[PDB]
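After the structure tokens below, expect a handful of questions from me.
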Amino acid sequence: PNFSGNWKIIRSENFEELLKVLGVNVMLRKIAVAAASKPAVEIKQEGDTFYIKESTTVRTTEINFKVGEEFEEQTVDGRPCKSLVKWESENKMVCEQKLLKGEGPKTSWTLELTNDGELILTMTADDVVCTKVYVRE
């Protein structure tokens, strides 16, 4: 499976409620949600090594990791964390996140590529799941 590409969002479900349950205030949710309607996700995969950049109008995040090796990133609500990605199957990776400072809800995310060329991101915080689906440009 090759995740490399420029990805455009085609579905999103439960994003704002995910932010809400994480205690993100209304002002910021509105902005995040407005802005997340027009994102850009760029992925460069070389075997188990990945570079992933997401951009909205108001935020940008970039990560470089190798499956199986711990790296630093942020939770969906902007909290610094140590992450580890593992392959669940040939086309699906899963990431467990641990906060660097303090405690909080258990967060994770997964990325899977479908046979039809769609990229499915799920993000979970405890028992609230958000799904987003992308296609290549």
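Throughout, chain A uses Swiss-Prot numbering, with the displayed residues spanning 2-138 in order.
According to its header, this structure was worked out by X-ray crystallography, 1.9 Å.
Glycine residues also receive a Cβ, built from the backbone N, Cα and C atoms like all the rest.
According to Swiss-Prot, the mutagenesis experiment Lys21 to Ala carries the annotation: Loss of ligand-induced nuclear import; when associated with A-30 and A-31. Swiss-Prot gives this note for the published mutagenesis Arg30 to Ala: Loss of ligand-induced nuclear import; when associated with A-21 and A-31. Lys31 to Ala appears in Swiss-Prot as a mutagenesis experiment; the accompanying note says: Loss of ligand-induced nuclear import; when associated with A-21 and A-30.
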Using C-alpha atoms only, work out the spacing between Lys21 (mutagenesis position) and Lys31 (mutagenesis position) and round it to an integer in Å.
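Their Cα atoms are separated by 10 Å.
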Count the other Cβ atoms sitting within 10 Å of the Cβ of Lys31 (mutagenesis position), across every protein chain shown.
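Within a 10 Å radius of the Cβ of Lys31 (mutagenesis position) lie 12 other Cβ atoms.
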Based on Cβ atoms within 10 Å, give me the single least packed residue among the mutagenesis positions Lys21, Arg30.
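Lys21, out of the mutagenesis positions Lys21, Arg30, has the fewest neighbouring Cβ atoms within 10 Å.
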